[PDB]
Amino acid sequence: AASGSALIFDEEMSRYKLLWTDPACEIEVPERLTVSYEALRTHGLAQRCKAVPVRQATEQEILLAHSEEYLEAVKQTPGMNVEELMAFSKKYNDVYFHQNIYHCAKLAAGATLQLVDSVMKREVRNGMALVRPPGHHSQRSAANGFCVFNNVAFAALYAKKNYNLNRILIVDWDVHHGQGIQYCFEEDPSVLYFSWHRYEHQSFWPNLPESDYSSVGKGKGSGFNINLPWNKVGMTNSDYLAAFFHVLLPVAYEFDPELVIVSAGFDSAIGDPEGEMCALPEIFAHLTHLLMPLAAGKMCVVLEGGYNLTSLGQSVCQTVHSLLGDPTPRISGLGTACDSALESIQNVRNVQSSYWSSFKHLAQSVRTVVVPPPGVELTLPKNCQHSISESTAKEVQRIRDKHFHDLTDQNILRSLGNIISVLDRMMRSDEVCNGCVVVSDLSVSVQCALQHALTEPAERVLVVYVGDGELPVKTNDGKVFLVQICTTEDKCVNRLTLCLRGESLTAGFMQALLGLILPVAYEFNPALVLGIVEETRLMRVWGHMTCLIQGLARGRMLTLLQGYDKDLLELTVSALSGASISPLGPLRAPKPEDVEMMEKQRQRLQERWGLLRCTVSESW
Ligand SMILES: NCCCNCCCCCS
Ligand SMILES: [K+]
Ligand SMILES: [K+]
Ligand SMILES: [Zn+2]
């Protein structure tokens, strides 16, 4: 039922600055906050979001994650002169205090809870809070690393207390380790913390052994703290995505969180003087989009770091773009992760394998267009449409006399005539985005759709098809890759066929969609995705599938549904229109026959498609 997307911001949080000379903190300036809002203003996104107002956080909300002794210590800072403030900040590591910092810290906190209420009250689908100071480094009784109060921690405790939540996912994609978040929920299994961060074998700030993949949680919460330590700088987009596909996304879907909260730090981006990574701002449109099908979209993004005033604004806009459902930009040049990345991904997978057994190994403004059958009318969301013109049918009959001399079924040449002009509408006219047509028979509809697609032009076409038997698709020339889910052996590299027989069919389809299907497709970088579903059901996953694949081809997907299914066609096109995606509940474990099936496919393909690799290669 939820609709919009909240943007909480207030220029008041830019009214505090570092005063004395301090090389540690000089990177943390008020312009971080104004540059990123005026960047949202320029690109026309800030205006597109419900502007929830900032509030102060009550002292009983602050005591949720801090001690009265440290609350009172901070509470006295507004009365101090700079002789007294630079003495109070020396008591902590890499943090500075201002006359207004306590006031703004309460705003940064309350602005987060404002966002939590907005999302959880179904008032908005998701949202982001542009706040200052950051949060993830502050602890129960200490300010640390530009942070005063742990904003993201408040949101989790707050949503737990005031909404009776059992499963919250915190994703900290800032490039520093949020130790205050890990400390807070260390023994807590209801808040699943994930943090990737620049480690350099403990050489980088905050220089903690708890930031390592060693630490997984104390007591009854063990397995709900996940640290991915980057041990070398210069991480590429492929490094960030392989981390999602192979540790974060598999854990998040079998965790099935009821609310996703993000520590959005953009010092993890290229050009940041502190992160020294190489991920482009576009990657955050995908890190955001890959997380949308969790918690039915209820996602609360909260700003942390990001210190290149140029590179900061660009990545903030890529994030809000995907929150509003705008098409995610294609990512080219993707490949295998770097060797150290594969090292730490392999290490963290192993330690956590005793808690998530999906990690075990054998010992060694119109968006969508629908075309239902004629005479069928249906109720559709506010970004959909229906059907042919003279110049379209001219080619449709041309195609007939050349390749289909013996086919006179007026139902099917309406199948093909629509297929052509929806593709003409998607690629050529650039008006509509996605599409779904219900076709009569496939051998003619699939062949017609694919061949007309390459001449749009479509440099590369990813084809996802569920059902048994081969199709009329030539997969040899390298301009088309085929994913098939059926009930068969495999030979060439540009294909991938899966057969899972079962009650865990929805659990295996996910562990194979994140483990295999997504990493291939992202490296493949198509211009168009072609979905095909034959009449031969089990649709708990199609919504998630049809949603996560739209990270490719800049969203442009066409679906061929054979045989009208009221509840199926309703499921596909709402995933295409961008609606919230229904959770699966917690994902159970797949069968050993099916995971042994999967690793046989990974090792068979990971040489051409390096994004499949989740362990570092054994040199010959
Ligand atoms: N060059 C000195 C930086 C000290 N480390 C501060 C950590 C700030 C991260 C907040 S996201
Ligand atoms: K982090
Ligand atoms: K935890
Ligand atoms: Zn940071």
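Going from the start of the chain as shown, residues are counted 1 onward.
Yeah, the Cβs are placed from backbone N, Cα and C, and that goes for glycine too.
A coil conformation is recorded for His137 (active site, proton donor/acceptor) in the three-state DSSP classification, outside any helix or strand. Counting every protein chain shown, the Cβ of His137 (active site, proton donor/acceptor) has 29 other Cβ atoms within 10 Å. The active site, proton donor/acceptor annotation in Swiss-Prot covers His137 and is backed by experimental evidence.
Summarising the annotation, Swiss-Prot assigns substrate binding site to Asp22, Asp94, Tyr307. Within its own chain, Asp94 (mutagenesis position) has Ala24, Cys25, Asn144, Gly145, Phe146, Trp205 as residues 6 or more apart in sequence whose C-beta sits under 8 angstroms from its own.
According to Swiss-Prot, the Zn(2+) binding site annotation covers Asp174, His176, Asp267. Proximity of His176 (Zn(2+) binding site) to non-local residues of its own chain (separation of 6 or more, Cβ distance below 8 Å) is seen for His136, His137, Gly145, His197, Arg198, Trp205, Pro206, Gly265, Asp267, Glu274, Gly305, given in sequence order. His176 (Zn(2+) binding site) carries neither a helix nor a strand DSSP state and counts as coil.
The mutagenesis experiment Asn93 to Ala is recorded by Swiss-Prot, whose note states: No effect on steady-state kinetic parameters. All protein chains shown were included, and the count of other CB atoms within 10 Å of the CB of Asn93 (mutagenesis position) stands at 15.
One mutagenesis experiment named in Swiss-Prot is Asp94 to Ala, and its note says No effect on steady-state kinetic parameters. Secondary structure at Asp94 (mutagenesis position), taken from DSSP and collapsed to helix, strand or coil, is coil.
There are 19 other Cβ atoms within 10 Å of the Cβ belonging to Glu274 (mutagenesis position). For the mutagenesis result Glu274 to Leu, the note given in Swiss-Prot is Affects substrate specificity, diminishing N(8)-acetyl-spermidine deacetylase activity by 20-fold and enhancing acetyl-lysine deacetylase activity by about 100-fold.
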Which recorded positions from the set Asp22, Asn93, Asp94, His137, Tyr307 come near ligand 4, judged by a Cβ under 6 Å from any of its atoms? none
In this deposited model, 4 residues are left out between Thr536 and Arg537; how far apart are their Cα atoms, in Å? 7
Cα-Cα separation of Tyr307 (substrate binding site) and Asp174 (Zn(2+) binding site), in Å? 11
With neighbours defined as other CB atoms within 10 A, the best-packed of the binding-site residues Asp22, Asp174 is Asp174
Out of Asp267, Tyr307, which of the binding-site residues has the smallest number of neighbouring Cβ atoms within 10 Å? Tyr307
Taking only the binding-site residues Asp22, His176, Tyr307, which have a CB closer than 6 angstroms to any atom that belongs to ligand 1? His176
Additional residues surrounding Zn(2+), by Cβ distance to the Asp174, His176, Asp267 centre under 8 Å: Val175, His197, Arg198, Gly265, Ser268, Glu274, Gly275, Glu304, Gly305, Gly306
